[PDB]
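Written below as structure tokens is the structure these notes are about.
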Amino acid sequence: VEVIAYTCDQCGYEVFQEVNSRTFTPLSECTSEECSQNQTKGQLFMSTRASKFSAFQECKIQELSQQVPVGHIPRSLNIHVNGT
Amino acid sequence: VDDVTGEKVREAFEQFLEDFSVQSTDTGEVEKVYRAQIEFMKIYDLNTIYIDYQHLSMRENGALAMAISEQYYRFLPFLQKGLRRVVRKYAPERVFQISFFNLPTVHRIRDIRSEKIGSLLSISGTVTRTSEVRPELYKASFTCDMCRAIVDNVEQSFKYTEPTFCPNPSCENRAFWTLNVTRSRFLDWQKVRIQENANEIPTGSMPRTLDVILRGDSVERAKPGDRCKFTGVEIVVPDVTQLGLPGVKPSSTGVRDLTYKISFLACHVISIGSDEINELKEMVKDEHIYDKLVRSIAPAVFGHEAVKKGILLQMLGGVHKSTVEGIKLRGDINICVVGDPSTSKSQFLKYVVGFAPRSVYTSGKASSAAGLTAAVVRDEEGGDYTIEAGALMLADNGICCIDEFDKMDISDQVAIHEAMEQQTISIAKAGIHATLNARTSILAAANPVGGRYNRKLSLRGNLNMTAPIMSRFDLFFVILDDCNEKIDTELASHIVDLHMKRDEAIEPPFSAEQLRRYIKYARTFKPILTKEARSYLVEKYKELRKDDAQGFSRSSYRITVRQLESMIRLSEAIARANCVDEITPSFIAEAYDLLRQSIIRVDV
Amino acid sequence: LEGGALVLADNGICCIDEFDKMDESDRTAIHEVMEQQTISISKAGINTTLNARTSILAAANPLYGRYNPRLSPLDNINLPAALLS
Amino acid sequence: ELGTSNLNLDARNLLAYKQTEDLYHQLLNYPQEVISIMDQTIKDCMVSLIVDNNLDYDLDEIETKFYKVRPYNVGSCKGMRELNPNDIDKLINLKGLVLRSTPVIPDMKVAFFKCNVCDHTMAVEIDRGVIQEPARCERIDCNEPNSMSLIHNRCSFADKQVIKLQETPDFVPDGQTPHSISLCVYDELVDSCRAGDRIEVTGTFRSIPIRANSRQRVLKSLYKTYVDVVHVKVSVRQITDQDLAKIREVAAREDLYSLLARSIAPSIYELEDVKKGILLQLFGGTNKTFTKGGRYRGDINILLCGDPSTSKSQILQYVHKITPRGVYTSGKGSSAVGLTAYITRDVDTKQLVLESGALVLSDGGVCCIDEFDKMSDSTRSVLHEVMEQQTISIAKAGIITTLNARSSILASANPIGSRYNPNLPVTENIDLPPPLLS
Amino acid sequence: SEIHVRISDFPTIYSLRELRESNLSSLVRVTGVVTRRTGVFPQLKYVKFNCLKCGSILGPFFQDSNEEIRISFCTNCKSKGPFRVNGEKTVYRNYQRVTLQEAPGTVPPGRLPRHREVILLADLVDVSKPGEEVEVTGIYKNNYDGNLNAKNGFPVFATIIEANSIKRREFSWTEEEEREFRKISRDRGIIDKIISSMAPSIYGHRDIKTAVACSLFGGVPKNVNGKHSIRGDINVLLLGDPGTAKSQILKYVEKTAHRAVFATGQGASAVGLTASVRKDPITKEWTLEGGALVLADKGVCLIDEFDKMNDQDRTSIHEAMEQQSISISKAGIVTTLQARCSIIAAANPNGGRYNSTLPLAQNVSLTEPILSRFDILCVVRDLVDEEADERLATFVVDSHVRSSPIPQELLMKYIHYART
DNA sequence: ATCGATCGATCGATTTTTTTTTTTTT
DNA sequence: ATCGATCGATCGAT
Ligand SMILES: Nc1ncnc2c1ncn2[C@@H]1O[C@H](COP(=O)(O)OP(=O)(O)OP(=O)(O)O)[C@@H](O)[C@H]1O
């Protein structure tokens, strides 16, 4: 997922928080303005049906070994597959 | 309310526990008797009780026992508090342990479910990896030195922190510390994990064990690798090692997310899965028992007679003690009976192996070596050189039987002979030094190299083994079998009745049990012949070996001087069977004659 | 778990060398692979027997140093008879 | 009648039939919510069925019993590795044998709570994936703002049992790895699935995040995924009365001692006296425990021997299928340590765990022996123990266990000749020791 | 300016696994086998604080074994000028943690022996040696800590004990003892009662015991400036006889010897007969040991029937008697181990009662060169004689009647007093 | 005006970790 | 680096 969808229940709306790389810091409480400045902040947790997802694959890539120097070692290369 | 809801069952049970569950009257076992369960308990004041769950299922018709089931953990306190209130009513440094038994049914680990939590449940299965005991707190003094502590109470749930109310004082607290062990009441505990039974598990899924801590006097009661009925106290504990499981593991959502796991407490367990002495006096009066003990020996076997007696004789050794300063003189005894295979010599070992307590047996070929030796075990891990006994130690002060020393070759014949000298043996490999105690009566059977005779064979070279291990065991007692048409019909008769589902009615004079208890009565004795007839035994040994000087091609041997030692232990075995101390020369003749035939088997 | 070889070569040919040096652990497996259509593991909690449809061919070297015409058949071979049968 | 509830549904009967044609879709769109109405409707569909028969099952409380659908055969899911992100929650047909079965995991339902006062027992259900406890308060009410006491033994629980499963969908893309599958399950679905068994078990897809530090609130990006285990489909005996009479009839038949033998190994040719033995052993012997001891059992073990590739091995391969508890092992691949007490570390719990050996699982039913001649000398000794005591004594490692093994066994023998050859000594020909042989 | 009493026998006589919270905090004498231990470390003894803002020396505080708290507000003022220890004017003491498992000879069958922590303070520290059979009088407690944040369930303080006292397996001379004890020494005929006190219950050869009396008594090395001390220990050898008391005698010496170790022949009795130890940093530190003789140095060797010994371990046989220092190739660690032990040997002759009239080189498969290290050869007999057993069997029968020599305490003290 | 609870800014503590040389067994 | 608790003040209540 690029952006979690939290839902306020009480105030509702929709929450979208960006996430990059391997991790993120999840928001809590309610950021919704209806719950803003009102004594009661709505509860929220991620809605997986709502939030958008991206397919993520990955692979190491070894050297052909003809490219390699006579010495040293084959170099594996981390790559990450995504989408179609 | 709920205070009284259990309080209701409390007085319901408190009166109930007061009430008599013993229906047996007159002859008995005439009531109460639960109050006597207190009384005899008040005799030793061990602060624990055995009580039947079934009887509570009786009077209340289980309706309260129903409360005993799921509402159990919640309702635990009302049991003893009223009991202690009953104690206060009756008995006088007070904390108690209750043990239920005779539960309606036993439940499998796979049978285990979450609905079973808070509910006492019977379970059984083999023990695994018991742990050493550590004291638990559950009641202690913990309070801040400022202004003063004064607080010892609660904090019983596993934390074990901490003090909350009327800190510090008098400043608001909470605050900090101070746990005082000087005033705390502690108990137990050792930790164990029951392995699920082998016959229960469908192959090959393997069983799933969970940790069972042993609280109460049930601690230390555990013998590892034993299937045992377990009283429930099912409960649960937080598991912080579950991650990537994943959850959902709910949080307090100061955040530590709850993950609770199955931990089955052991509240109660059973290892399963007077007038009798008059019988002795009734037995001790009988003269023919000396013959009768023999005929009562091993009816499953056919004949062989005198061989049987020695079995009993191996079952009661000599003084195996004294005489100072010093060395402790044996003691023990040994036999290895040999002859044509299908002699059913196996009848004897399997007889007493399932007969005498802690009687140990092996194929006597591949233990492999250790077996009796230390492995020595590796790795740990984190260490190495783990010292196993193994094998024949545990039979210590008991009769050990094996087969065909020629099958284990020489390699262990060394230590086998070693245990026969030093008794207890020292052992290790590249590990720490140790000397292990084995004092163990030993018999075995190694088939003849030809399995036949070879009557002209000197038993010395006939056995395919060294004289010292030979001279050490007194004595092997060879026997041979051949066709006798009278006996062939007797064998045809006697043996098939063994095959028979009936008649199984045929019996020896004694119940094996009544003699075994009689054995222990015979075990108590330390008959010592200081009688001058012992002097008569000397020339009897002189007359024993003066003839054996010529020739040496006969049963010699020498004869060994150790033979006189066993000649001692012979009478040591005799007097016990006869129950009289200091024995007699006529008895001395018996053991002497015993050796004679024992030795003559080496003749020809 | 990651399987291969026989499990990987099932429903296909398996070429093999050093067939005498496969020792026992292999021999029994392929001994069972001659029972074919199966691979049996009782190891761990794994009780499974999985189909191996593998086609089997292995070339193996005669007893050292090379084969001796004076040497009788089956004395020269380093493989078990039940394995050759 | 049974009051079993837990209906297994069918799927697909919504097609081809009308109506529900869209429900057939709508169930596949949102299976979770669909089961929610349907498990409840089954209750009323039962209650609606009972009102016609009026008083039923004593009486209205059996309707109070919960009913639920366990739908299966939803389309055809393609292996595992194919799975789409878009497939987030939908019913899935799957197949694989269980790699490992974890110990049952307890889960939250209704959390239990208390305050400093009075102390009072008021609590609230776990409900959502969160537990929200009021700062205060019940009793005295009041307030006051005491910490909320939680006794977890009082609160509700249910079983969720994790199983890692490696599916074998075949059709493997190559070079794709033998991917496995995560599962949680619930209730009866819990523990009802034996490990190592290829199964049709179906469920919606599921993926959920996990804290990276497992301290910090931070979750790691993309969510880990597991099966919803919606439904399962793996693949004392009580015989009906009539064929039992056919047993009494077949017993009246003259050739049953023979005619059964031809049916014992119909695939096998001749060697009937050999079949005759196979015929006897299965029924071999009867228990005599006497007053005490005894127990010679019925257990009888006869070793087969002769020409190589006599298809002697096809019998045991065949007999292995026959016995309810059977045993088959090749020579030299099986070891005396493999016959009893493995006692390996569990290694997931990081603690050594004892395991019954070949002979222990051998215990009960028939056991076949390959290369008994080729068997190690440490081998047959554990067996001689079995040959006599009919039991296995394990004192090794941490604990002493003398365990009973009572089971039939038959060994395959290959003569060293390999031909047994004419004349010669008999026993010396078979190899092995006379004590072992006799 | 300090001492504490070790005191005396205090049953207890409890083993290991049998102990309870009933036994906690109250002194409990305990038995167990010595095991691996840490090196001796300095102990905080008396705490003192140079503090921070508040001034030195503030005076020493008494802590701790082992707590030392809490220094909240003091010495001036309070904090942040808070208490901290300084190297000056602070008394310390030796400290050693130790592992002692319960004795295997006392080990219940098939059950694994339990590990126990062994605390050492003051004189008690380092006095113990690993692998020793020993007694300890400690105080069992839940001590200490308890965190152990790992457990948790069920909450406990992991048990630990420090024995006030320790005793080897299982005595010393004093003035009034030795003084009259000296008066015993003046007699010349004492030599005989040394045979008389040799093995009084054994009878046996007065001659065989003579050799026993020899190595048993020990002797000066003696050093040669600045080179070899030669050999002050006797290598004892016994040619055995079947049925003879020979194996029994060395056992007499066993409880006789102050320091003694008996590994018998092999198969193998404790332990490896040689140093096999390789480390292994990792794991955790591993452990290092030598040959069987490493266990007792200056103490006499006890072995029998080398014929049953492996040739590899038998190399260390001729090895030990030679250089009188132990050495081996495994592995990375490099040292020179010096072990001096009198060496006893009794092995049964090949075959029958007497191997051959021909020279014992014919008698024994064992090489003379390895036998050469043996200064004393104990040969026994004999073919049956009439009065021979009358001289013994009558002696023996009267021996078993139980149910001249010096008291063993004196005679055992005599040699140790002498060797010292 | 005394008392409180309330929020916030103050303070400070917690974030990686198992493989190659071995060794008693036949 | 962020989260965690201490602790400080302030604005309302009685
Ligand atoms: N001269 C003797 N005086 C008293 N007792 C003796 C004598 N010779 C032998 N014995 C008795 O015989 C037994 C000999 O056992 P010991 O412990 O010496 O093993 P061993 O006979 O040396 O073993 P092996 O001869 O096989 O090496 C002892 O119990 C001892 O009482």
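Chain D uses Swiss-Prot numbers throughout; the residues present, in order, are 235-469, 498-700.
For this deposited structure, the header notes the method as electron microscopy, 6.1 Å.
Quick reminder: no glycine exception, Cβ is built from N, Cα and C everywhere.
For reference, Swiss-Prot has these:
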- D:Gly568, D:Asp569, D:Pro570, D:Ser571, D:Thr572, D:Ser573, D:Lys574, D:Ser575: ATP binding site (BINDING)
- D:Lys574 to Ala: Loss of MCM2-7 complex helicase activity (MUTAGEN)
(message) Within a 10 Å radius of its Cβ, which of these binding-site residues (D:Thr572, D:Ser573) has the fewest neighbouring Cβ atoms?
(response) D:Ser573
(request) Can you check which residues sit near D:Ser575 (ATP binding site), meaning Cβ under 8 Å from its Cβ, same chain, 6 or more apart in sequence, and list them in order? (result) D:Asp632, D:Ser674
(message) If I restrict to non-local contacts, at least six residues apart, and a C-beta distance under 8 angstroms, what lies near D:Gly568 (ATP binding site) in its own chain?
(response) D:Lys574, D:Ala675, D:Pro677, D:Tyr682
(message) Using DSSP and collapsing to three states, where does D:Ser575 (ATP binding site) fall: helix, strand or coil?
(response) helix
(message) To see if you understand the setup: which same-chain residues, six or more apart in sequence, place their Cβ under 8 Å from that of D:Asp569 (ATP binding site)?
(response) D:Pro677, D:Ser680, D:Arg681, D:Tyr682
(request) Would you count the other C-beta atoms found within 10 angstroms of the C-beta of D:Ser571 (ATP binding site) for me? (result) 11
(request) Compile a sequence-ordered list of residues in the same chain as D:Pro570 (ATP binding site), six or more apart from it, whose Cβ lies below 8 A from its Cβ; state 'none' when nothing qualifies. (result) D:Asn676, D:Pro677, D:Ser680
(request) Count the other Cβ atoms sitting within 10 Å of the Cβ of D:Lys574 (mutagenesis position), across every protein chain shown. (result) 19
(message) Under DSSP, is D:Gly568 (ATP binding site) part of a helix or a strand, or is it coil?
(response) coil
(request) Check each of D:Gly568, D:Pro570, D:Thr572 (the binding-site residues) against chain C and write down, in sequence order, those whose C-beta lies under 8 A from a C-beta there; write 'none' if there are none. (result) D:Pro570
